[PDB]
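Undergrad: The structure under discussion is supplied below as structure tokens; questions concerning it will follow.
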Amino acid sequence: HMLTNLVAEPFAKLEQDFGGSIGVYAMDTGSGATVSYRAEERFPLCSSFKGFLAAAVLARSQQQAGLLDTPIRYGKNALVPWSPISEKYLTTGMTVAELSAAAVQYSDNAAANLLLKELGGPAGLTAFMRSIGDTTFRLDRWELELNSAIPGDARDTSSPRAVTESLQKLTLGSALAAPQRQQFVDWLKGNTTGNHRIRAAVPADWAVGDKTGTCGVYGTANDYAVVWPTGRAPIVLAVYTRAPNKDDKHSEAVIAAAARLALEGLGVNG
């Protein structure tokens, strides 16, 4: 507590202008200082679960050395809306590693469902998260049903705090073996969908990896990231949004603005 919210930031004004709710957790891994706003509330994961999915695949590959190289064939019926990479390899197949990268870096929906099946479905991914000590995360459904984002529905949700804590364990801590840890980081660094979110608040000369989510309803969208500012320890953070009405629109600018406030609250000059 002593190191939480040392410097107040105007998150309430930001969410009121947005017309909804914003949840933020950010941790300076050097000192342990934190910024926290609505950090223990539940928000829909949307596609942000796909980062944790890829980490679970990497954990399994520690015991199955041939897993990442395994070629996966799939039919046209596997190709749900928003599958920009897997649609180009329908007639050839893709490896498990390639599906993982597509799920992370393009939010590919078909790739995510194929990998969920490999893990034993939503309960299997939830079990991996329990195994690293995350008691908040729950995945319940598959793509696209998990995007419904219904107000008050706990299915397919986590909290900004649990997301950040689990991201830290997987990218900087000991939850993955060292080669798998660096592969997870490298996939996050290569994400293509986050240029207008946390990355928009991060100077270009710092390294960063992230995973986004966009549910398409209830103003619900998000991003989480690891950030390496030069000359100091890394920062881990998560920014989640939602709104009361089904046709309320999400805002990328609001996510970038919340990330800027988080970095300011940690005293990180950007």
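Just so you know, the numbers here start at 1 and follow the chain as drawn.
Technique stated in the header: X-ray crystallography, 1.2 Å.
The backbone N, Cα and C atoms fix where each Cβ goes, and this holds for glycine too.
Quick paste of what Swiss-Prot says about this protein:
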type	residues	note
ACT_SITE	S47	active site, nucleophile
BINDING	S47, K50, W82, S107, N109, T212, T214	beta-lactam binding site
ACT_SITE	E145	active site, proton acceptor
MUTAGEN	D156 to N (Swiss-Prot position 178)	Reduces thermal stability of protein
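What's the neighbourhood like for these features in this structure?
TA: Around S47 (active site, nucleophile), the same-chain residues six or more apart in sequence whose CB sits under 8 Å from its CB are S107, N109, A112, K211, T212, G213, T214, listed in sequence order.
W82 (beta-lactam binding site) carries neither a helix nor a strand DSSP state and counts as coil.
Using a 10 Å radius centred on the Cβ of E145 (active site, proton acceptor) and all shown protein chains, the other Cβ atoms total 10.
Residue density at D156 (mutagenesis position): 24 other Cβ atoms are found within 10 A of its Cβ, drawing on all protein chains shown.
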Undergrad: So among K50, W82, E145, all listed as recorded positions, which is physically nearest to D156 (mutagenesis position)? Use the C-alpha atoms.
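TA: For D156 (mutagenesis position), the spatially nearest of the recorded positions is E145.
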Undergrad: How many other Cβ atoms are found within 10 Å of the Cβ atom of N109 (beta-lactam binding site), counting all protein chains shown?
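TA: So the number of other Cβ atoms within 10 Å of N109 (beta-lactam binding site) is 24.
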Undergrad: Once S47, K50, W82, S107, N109, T212, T214 are set aside, which residues in the chain still have Cβ within 8 Å of the Cβ centroid of the beta-lactam site?
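TA: Here the non-site neighbours turn out to be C46, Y106, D108, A112, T193, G213.
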Undergrad: Let me spell it out: for each of the binding-site residues (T212, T214), count the other Cβ atoms within 10 Å of that residue's Cβ, using every protein chain shown. Which one has the most?
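TA: When each Cβ's neighbours within 10 Å are tallied, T212 leads.
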Undergrad: Can you check which residues sit near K50 (beta-lactam binding site), meaning Cβ under 8 Å from its Cβ, same chain, 6 or more apart in sequence, and list them in order?
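TA: Result: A103, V104, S107, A112, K211.
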Undergrad: I'm trying to understand the geometry here, so how far is the Cα atom of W82 (beta-lactam binding site) from the Cα atom of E145 (active site, proton acceptor), in Å to the nearest whole number?
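TA: On Cα coordinates alone, these residues lie 13 Å apart.
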